[PDB]
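First comes the structure, then the notes that go with it.
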Amino acid sequence: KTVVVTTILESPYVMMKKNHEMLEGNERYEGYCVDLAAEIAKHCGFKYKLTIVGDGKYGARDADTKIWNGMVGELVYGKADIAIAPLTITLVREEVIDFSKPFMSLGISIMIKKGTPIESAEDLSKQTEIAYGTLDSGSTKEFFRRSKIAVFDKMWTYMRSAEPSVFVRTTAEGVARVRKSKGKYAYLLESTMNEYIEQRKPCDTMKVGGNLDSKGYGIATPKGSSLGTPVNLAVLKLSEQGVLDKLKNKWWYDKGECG
Ligand SMILES: CC(C)S(=O)(=O)NC[C@H](C)c1ccc(-c2ccc([C@@H](C)CNS(=O)(=O)C(C)C)cc2)cc1
Ligand SMILES: N[C@@H](Cn1cc(F)c(=O)[nH]c1=O)C(=O)O
C-alpha cells in the first residue's frame, strides 16, 4: 500500500518548492524531512504520499475531551500511517503513539535580534522591558506550562498573562516578531529552528545562551503499527552511515548566508 505520511510546513524540514504550482504530489515539497522520508522509504521498501497536516499543528491533547489534534491526532485516529517531521519525543505522546529512536537532537533556546541585552532565560525572567514568547501549541509551550523550575515557572506565569499575547501561531510569526520589535521581543524556540534562521539573511537574529532542555525528534507511527520496527532500524542505519549528518549539513550549513 501507499504509505500516508503526515508532516508539517516548517523550515527547513518541509518547504514549498518555488514553482509548486506547476508541480504535483510529493514533488511539490523540499527540505530535510522530505529527503529523510525518501531515505526511510528506500530502506523500508515502501511507496508514500506526503500530506501537510490539516490544522497545521504538531499535536496536543485537549484537557477536557482528551482528543488529540495535529500530526499526533492524524496518527491516533487512523488518518495517517506515519509522521515524518520535527516532532518532539514526549512522555504524553509516547503513551499514545510510537516513536523511533531520535533522528535529530535539540533543546529549547532563545532567539534575539542582534544587539539585545539578553544572554539567558534568567536574564529574561529578571525583567519586563523585553517581552518574550513561545509557539502557542507544542512541546515548548508545554515545557514552560509544566516546569517546576523557578526561573521557567516565573517565565510561564509571565507569558500566560502578557497583554497583548506573546505567543505566536508559527515559527515564521515568532521570527518576524523578533525582527520587527527592535530588540523588545525575544522568542523561545527549538534550537534547530533557531540555528537554521541564524544562517539566513538578513542575518539579524542569533541564538543566545545554552539550551533549556535536551531532547530529540522522532519518527512516529500509530501504536502497535508494523511499520514501527523497520522505521526504527532505518533511523539507526541512517545514523550510523552518516546520512543524518549529511542531511543536517545540507539543509542548515552547506549554503549558509551569514558566514
Ligand atoms: C525525550 C528524551 C527521553 S530523549 O530525547 O529521547 N533523550 C534525552 C537525552 C538527553 C538525549 C537527547 C538527545 C539525544 C540524541 C542523540 C543523538 C541523536 C541522533 C543524532 C541519533 N540518535 S540515536 O538514537 O543515538 C541513533 C543510535 C539512532 C538524537 C538525539 C540523546 C539523548
Ligand atoms: N517540535 C514541537 C513543535 N515546536 C516547534 C518549534 F519550532 C518550536 O519552537 N517549539 C515547538 O514546540 C513539537 O513536536 O511539539
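Going from the start of the chain as shown, residues are counted 1 onward.
When the header is checked for method, it gives X-ray crystallography, 1.7 Å.
Including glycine, each Cβ sits where the backbone N, Cα and C put it.
As recorded in Swiss-Prot:
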BINDING   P86, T88, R93, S139, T140, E190  L-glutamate binding site
MUTAGEN   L91 to Y (Swiss-Prot position 504)  Promotes dimerization. Strongly reduced desensitization
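Features recorded in Swiss-Prot, as mapped to the structure shown.
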residue	record	CB count, 10 Å
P86	L-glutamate binding site	25
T88	L-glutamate binding site	23
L91	mutagenesis position	6
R93	L-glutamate binding site	24
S139	L-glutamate binding site	24
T140	L-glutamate binding site	22
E190	L-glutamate binding site	26
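Filtering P86, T88, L91, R93, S139, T140 by Cβ distance to ligand 2 (under 6 A) retains the following recorded positions: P86, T88, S139, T140. Secondary structure from DSSP puts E190 (L-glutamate binding site) in a beta strand. For the L-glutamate site, the Cβ centre of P86, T88, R93, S139, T140, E190 serves as reference, and the other residues of the chain with Cβ at most 8 Å from it are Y58, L87, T90, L106, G138, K215, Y217. Between the C-alpha atoms of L91 (mutagenesis position) and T140 (L-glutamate binding site), the distance comes to 14 Å. Spanning the listed L-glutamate site, residues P86, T88, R93, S139, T140, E190 have a farthest Cα to Cα distance of 18 Å.
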